[PDB]
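The next block holds one structure in the form of structure tokens; read it before the comments.
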Amino acid sequence: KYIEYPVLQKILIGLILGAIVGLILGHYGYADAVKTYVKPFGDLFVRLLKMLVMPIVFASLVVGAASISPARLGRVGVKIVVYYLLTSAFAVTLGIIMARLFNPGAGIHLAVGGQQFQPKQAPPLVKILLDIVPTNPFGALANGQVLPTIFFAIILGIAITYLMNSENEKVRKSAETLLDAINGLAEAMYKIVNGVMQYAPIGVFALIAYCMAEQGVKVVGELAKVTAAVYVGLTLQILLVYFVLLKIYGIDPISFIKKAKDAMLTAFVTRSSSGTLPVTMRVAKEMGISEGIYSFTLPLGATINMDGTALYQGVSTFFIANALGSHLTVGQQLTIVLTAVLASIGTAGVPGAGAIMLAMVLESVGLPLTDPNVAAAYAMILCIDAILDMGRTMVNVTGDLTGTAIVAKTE
Amino acid sequence: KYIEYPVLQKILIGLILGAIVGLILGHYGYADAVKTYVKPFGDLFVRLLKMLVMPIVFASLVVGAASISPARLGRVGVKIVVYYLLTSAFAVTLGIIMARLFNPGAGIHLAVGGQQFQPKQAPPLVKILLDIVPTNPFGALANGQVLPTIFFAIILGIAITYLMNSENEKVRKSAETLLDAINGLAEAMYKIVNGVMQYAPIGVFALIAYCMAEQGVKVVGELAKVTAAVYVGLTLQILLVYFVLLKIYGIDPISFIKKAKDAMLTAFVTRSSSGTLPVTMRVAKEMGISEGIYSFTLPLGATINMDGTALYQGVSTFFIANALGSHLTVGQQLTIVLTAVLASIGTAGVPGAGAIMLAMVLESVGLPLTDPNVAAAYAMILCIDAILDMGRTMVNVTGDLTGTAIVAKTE
Amino acid sequence: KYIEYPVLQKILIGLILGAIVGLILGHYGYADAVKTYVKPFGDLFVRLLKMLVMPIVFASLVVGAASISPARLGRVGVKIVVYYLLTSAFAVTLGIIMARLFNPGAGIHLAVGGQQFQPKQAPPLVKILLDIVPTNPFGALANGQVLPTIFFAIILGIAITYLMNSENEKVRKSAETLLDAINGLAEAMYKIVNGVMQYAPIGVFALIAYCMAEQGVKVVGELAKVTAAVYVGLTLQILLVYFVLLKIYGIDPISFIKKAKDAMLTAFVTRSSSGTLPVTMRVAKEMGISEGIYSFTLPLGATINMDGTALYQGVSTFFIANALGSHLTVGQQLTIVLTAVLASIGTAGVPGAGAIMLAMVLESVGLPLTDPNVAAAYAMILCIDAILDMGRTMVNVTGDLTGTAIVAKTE
Ligand SMILES: N[C@@H](CC(=O)O)C(=O)O
Ligand SMILES: N[C@@H](CC(=O)O)C(=O)O
Ligand SMILES: N[C@@H](CC(=O)O)C(=O)O
Ligand SMILES: [Hg+2]
Ligand SMILES: [Hg+2]
Ligand SMILES: [Hg+2]
Ligand code: NA
Ligand code: NA
Ligand code: NA
Ligand code: NA
Ligand code: NA
Ligand code: NA
């Protein structure tokens, strides 16, 4: 196979060629040839992604809840975690704002199979509240049911950490063995992400060739319209949040950005906040942060606290709905806020990861990826995921450095 | 929240206030206001309990079967385990006796939603026997099917212990890693039990306010009628079993009770045979039992061998049926005997645990907690669980000391 | 119970007595008495086997893929693994050949319940390809779906091994903890195999008494006709493959066989290539193989590389079909080739294991053991499994020694 090229370059080549191939075949009237021959490769790609969506959600949120659990956090831990959560929550809400004053997805509205998407009637508020508690965690796990899985995973993670405080040796031993296995399943799933992302240049080529062969050319305008809303959201997160909090804590944001420049560009290109952590930490040393602090806050923020991913997942969910034609209600919007923060946490810091955890948001909000309309819109975003994931990652790391500088400024 | 008060006092306050609130609102004709506003908090409480019911059953019975497995038991182990099982089996059968000459539950008979509970026809005896063997353990686990889960868990635990006898290092390593993870999941679930039991004072308040707003006042008489049957069963277990076997083995039961007085009262109040083990062992030393013996039999009996819990689960199952209106057939009664002994084993020694493992008996006998009638009767017992759990725990510990004294007298 | 006799002797006694009992009861017209009283014991036996089929498939193939993964194999590893795979692939294809020029199963054709087996129409090739990727590993695991489980298990195993290459300590730690738990579940399941195989003498007695009470006597001829096709396949694997490759690498096959004589007979009688490994290794030393080499290749081939099992599973699958009356299409036949190699890998080296992993092949090919016709033919082979398993095991070990000798000759 000798497929050696830098994945990001391969993905962008597949994306450009797919768009061209799709348009010339679609114009000349071969959208069916694309549908039958090209698309199944994109179909395989998305199947491999929604394959990992359930194990990742459970395992990553057990681990995520564990590394946040009150039983684990010192005074510096609580500080950095409160920052991480607030920044992420503000990021997704700002994504809502961007994805609302922009209307990405609108105009694409299609009914694959002639049947337009219809949201099923929401149960009473008491019901949907109680329903987040599963009656059989195994069952909720074994058949979708994302929200119960969220609930059980977060509970399990916290419970494990309190067991790790126990006086008894064997209790800690046992609790750590379970956590040490769940974590490691999560890590295994994200290796599979790396593997599937090696196939991504082909999948993306097919996904965009299909999406170009039909839906004409407006998709190019609408996909760029998403990218716009996301990136201006990212820059707003940098300016309106980082720059502001940095100035509030007596840190010149301009010199701060010049220091972070290396870690920010590394993240932007590598598209992995975990593979940028050595540069991120070297930067934090370069700007005079105390070893004891940033050697703990930065590796925690390498996986938790992805403000870009949260904002991305927020905007992307609005595109899915706007495409489908449904109007995301209030409540559904605050559902996004909560679940995208939780999805931002579960996301690994691997290139593809953010789009996989996006499904967790879609599923909770009521846009199931089994529905053909959802899956078509979901595929529509995977086409240009790498474009978003570059800026996405950069902001994920910038948030780490900012909070680390602020908390060190205090502690 | 600053909720600091002793849980048992909070539960009893919630129980008394709920009863009052329910009655005055029910009398004045506001049972619907209670149904719509108060009850959902009780509904949340029971949902959190039946959430844990499946993981606890699997994990605790893997661990329980492991600590009983013949591959693990020395000569002293076999002795104390044979005692533990016989005493537990006699306890539940005595519970049957008490719950039969008392008729608790009768007179409450209600059909929530109008339709009265109907037991589905039992398959042929060959079928129900074969059916305890699952064809897909994962499947049986993923959708109720308690009895298959019992079967697979018990088998898995025993198999692990034989792997732990193997000559090969890595075999033991792997087998211990799996057991060390299953145990630890069980421990995590029982932390969640502790957590949910912190909400219990509210849940119990709602459960009893609802049960008072409807069903008039007779519930008070019938709940007390259960408490009566349980406690006289507990005292009969002490007198007819412990006192008798103690005298058979040349141990004066009166001086025995005076020695155990501390451990017996500690259990009664703390409601945790595991949190009473330090007192239980200190007592066993006070009464001249050899270190090597009671340092092994007592911590084993701290989790296995809960004669009170078995008896409680036996009586409580009869209340559920008598309420529902069904007549527990012979066979169903010996099913109770077997499954309540197994449920007594799986129970942790945490306050709430016994009522959670009660569901395992109800489910096996054919009273599924999904059915509205079952769930209403099940909630009816949770209201006054702490009352039963006090004596329940005390007898669980008294059995430990009695057997430890008897086996030391021999070995 | 004091059931002490050598299992193989007990199984052969049960098999002979069952055949006699069945025939005299069937001739005298008591096939119904056998159906209602005898058969349920055989039914229990097969239920215990298809119980283990799902956990074993997942866990063994996670472990199997791990011990084959490129991230683990040195230059000697790659050599011995390439040998192991090619030999196993050739073995099953040779089984196909034997089970095709022999027609075992034909003439037995029955429709238990008056309804003859009908294969459900195959989806398009694109569909069945995509379908091997599950959308919820938990779901595929929780309800049959063998092929998705194959896919997820093999992926998970490989991913774990790459995590075990990571620079980070905790990553390797976590990945090894998960693997150390999955392995160990697999080991526990195979202890259950040992346990169930202690009941086998009764189960086999009932299975063959039922199969004799009905289906007259032709079954004896047809069962022997399978045994013939299998054993002549095994001898062909030895002569046409081992002897040939041994001569190609300058090793006199006759002196080789005389050296291996001990390990070959031990396997044949013990029916456990893992319990024969000490003899297998002692033989490899006796014939001048370098310590460093055979101490790694032989224990790997003790579990992976079962040429006899692959060949057995191939032939047996043809019997199941021929009985049922369906014609195994091309494609279905190469499916057998792939899945029987994979089943040969997952098989443990315990007596019973090969027939359990046969179900994995049957399930993938489209012969579900839930269907009554399949289950009847599947039971028809379990009757005489021990006969096949003796030669089966011997060839599994001979392949280990042959490859070890060949690779040592080179490396
Ligand atoms: N690529 C992002 C994570 C994601 O959204 O997939 C990061 O490394 O931070
Ligand atoms: N509380 C009991 C167990 C139970 O029945 O919940 C004990 O500690 O023994
Ligand atoms: N008994 C075989 C494995 C099997 O086919 O069950 C062996 O030991 O190699
Ligand atoms: Hg697209
Ligand atoms: Hg009540
Ligand atoms: Hg047979
Ligand atoms: Na994350
Ligand atoms: Na980050
Ligand atoms: Na106890
Ligand atoms: Na217990
Ligand atoms: Na072998
Ligand atoms: Na094998």
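Following Swiss-Prot, chain C shows residues 6-416, kept in their order.
Backbone N, Cα and C atoms are what each Cβ position is placed from, and that goes for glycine too.
Per Swiss-Prot, the features are as follows:
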- C:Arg276, C:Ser277, C:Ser278, C:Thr314, C:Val355, C:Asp394, C:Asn401: L-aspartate binding site (BINDING)
- C:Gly306, C:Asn310, C:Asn401, C:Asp405: Na(+) 1 binding site (BINDING)
- C:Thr308, C:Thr352: Na(+) 2 binding site (BINDING)
- C:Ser65 to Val: Strongly decreased chloride conductance (MUTAGEN)
- C:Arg276 to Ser: Increased rate of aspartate transport; when associated with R-395 (MUTAGEN)
- C:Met311 to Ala: Decreased dependence of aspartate binding on Na(+) concentration (MUTAGEN)
- C:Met395 to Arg: Increased rate of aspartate transport; when associated with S-276 (MUTAGEN)
- C:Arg397 to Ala: Strongly decreased affinity for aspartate (MUTAGEN)
- C:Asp405 to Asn: Strongly decreased affinity for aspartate (MUTAGEN)
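Features recorded in Swiss-Prot, as mapped to the structure shown.
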residue  : record                   : DSSP class
C:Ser65  : mutagenesis position     : helix
C:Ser277 : L-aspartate binding site : coil
C:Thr308 : Na(+) 2 binding site     : coil
C:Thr314 : L-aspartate binding site : helix
C:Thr352 : Na(+) 2 binding site     : coil
C:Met395 : mutagenesis position     : helix
C:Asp405 : mutagenesis position     : helix
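Other residues of the same chain near the Na(+) 1 site, with their Cβ within 8 Å of the Cβ centroid of C:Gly306, C:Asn310, C:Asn401, C:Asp405, are C:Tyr89, C:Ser278, C:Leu303, C:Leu305, C:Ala307, C:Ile309, C:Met311, C:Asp312, C:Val402, C:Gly404, C:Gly408. The recorded positions listed here (C:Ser65, C:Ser277, C:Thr352, C:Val355, C:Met395, C:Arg397) include C:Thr352, C:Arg397 as those with a Cα within 10 A of the Cα of C:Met311 (mutagenesis position).
Counting in whole angstrom, C:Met395 (mutagenesis position) lies 5 from C:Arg276 (mutagenesis position) by their C-alpha atoms. Surrounding the centroid of the Cβ atoms of C:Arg276, C:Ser277, C:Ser278, C:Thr314, C:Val355, C:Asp394, C:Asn401, where the record places L-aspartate, the chain contributes additional residues within 8 Å, namely C:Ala272, C:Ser279, C:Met311, C:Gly313, C:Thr352, C:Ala353, C:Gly354, C:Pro356, C:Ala358, C:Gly359, C:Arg397, C:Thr398.
Closest by Cα distance to C:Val355 (L-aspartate binding site), from the recorded positions C:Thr308, C:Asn310, C:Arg397, C:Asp405, is C:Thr308. Remark: C:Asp394 (L-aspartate binding site) has C:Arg276, C:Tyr317, C:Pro356, C:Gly357, C:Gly359, C:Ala360 as non-local neighbours, by Cβ distance under 8 Å and separation of at least 6 in sequence. Comparing C-alpha positions, C:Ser65 (mutagenesis position) sits nearest to C:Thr308 among the binding-site residues C:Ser277, C:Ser278, C:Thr308, C:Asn310, C:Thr314. Close to ligand 6, meaning a Cβ under 6 Å from one of its atoms, is not one of the recorded positions C:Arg276, C:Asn310, C:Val355, C:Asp394, C:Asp405. Ranking the recorded positions C:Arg276, C:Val355 by how many Cβ atoms sit within 10 Å of each one's Cβ puts C:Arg276 at the top.
When the Cα atoms are compared, C:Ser277 (L-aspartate binding site) and C:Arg397 (mutagenesis position) turn out to be 10 Å apart. Listed recorded positions near C:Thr308 (Na(+) 2 binding site): C:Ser278, C:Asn401 (candidates C:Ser278, C:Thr314, C:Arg397, C:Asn401; Cα-Cα distance within 10 Å).
Here the CA atom of C:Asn310 (Na(+) 1 binding site) lies 7 Å from the CA atom of C:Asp405 (mutagenesis position).
The recorded positions near C:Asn310 (Na(+) 1 binding site), taking a 10 angstroms Cα-Cα threshold over the set C:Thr352, C:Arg397, C:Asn401, are C:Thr352, C:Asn401. Among the recorded positions C:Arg276, C:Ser277, C:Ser278, C:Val355, C:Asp394, C:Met395, none has a Cβ sitting under 8 Å from a Cβ of chain A. Cα to Cα, C:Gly306 (Na(+) 1 binding site) and C:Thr314 (L-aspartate binding site) are separated by 13 Å. Working note on the mutagenesis positions C:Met311, C:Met395: by count of other C-beta atoms within 10 Å of each C-beta, C:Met311 ranks first.
Contacting chain B by the Cβ rule (under 8 Å between Cβ atoms), the recorded positions C:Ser65, C:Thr308, C:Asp394, C:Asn401, C:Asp405 reduce to an empty set. Per the record's binding annotation for L-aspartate, residues C:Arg276, C:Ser277, C:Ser278, C:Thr314, C:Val355, C:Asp394, C:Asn401 show a top Cα-Cα distance of 12 Å.
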